[PDB]
Amino acid sequence: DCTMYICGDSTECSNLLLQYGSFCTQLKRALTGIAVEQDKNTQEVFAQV
Amino acid sequence: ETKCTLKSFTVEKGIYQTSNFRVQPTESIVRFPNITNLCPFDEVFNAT
Ligand SMILES: *[C@@H]1O[C@H](CO)[C@@H](O[C@@H]2O[C@H](CO)[C@@H](O)[C@H](O)[C@H]2NC(C)=O)[C@H](O)[C@H]1NC(C)=O
């Protein structure tokens, strides 16, 4: 979670972080690809019958 | 929330993620030490 980890629990956190653009939503789109893949690996090894 | 997280007006079937769950503070509180040390002002105001 980018907002809470970086400077969470601060009213001046989000607005200052907001002007940096689309950084943590870029990272968030990379740690969900890993999450989905780790479920597909088990579907190809054990689920062949 | 999902619509504005995906920055679109149309979404497809499946599980997504959005902003997080949080609890706002109920109030605000501050800290005080114990009693006060005595300064010699009674003697000054009651000096003979
Ligand atoms: C700071 O001083 C003492 C330290 O714990 C506390 O006062 C208690 O309550 C009354 C006065 O408020 C005393 O007669 C008690 O003896 C104190 N309790 C104990 C266990 O000693 C309190 O924390 C603070 N009191 C004030 C007035 O600031």
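What you see of chain B is 298-345, where the numbers are those given in Swiss-Prot.
So how was this one determined? The header says electron microscopy, 3.7 Å.
Backbone N, Cα and C define each Cβ position, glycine as well.
In the three-state DSSP classification, B:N331 (mutagenesis position) falls within coil. Here Swiss-Prot describes B:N331 to Q as a published mutagenesis experiment; the accompanying note says: Reduced viral infectivity.
Listed in Swiss-Prot is the mutagenesis experiment B:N343 to Q, annotated as follows: Reduced viral infectivity. Here B:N343 (mutagenesis position) comes close to no residue that lies at least six apart in sequence on the same chain with a C-beta under 8 angstroms from its C-beta.
According to DSSP, B:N343 (mutagenesis position) sits in a coil region rather than a helix or strand.
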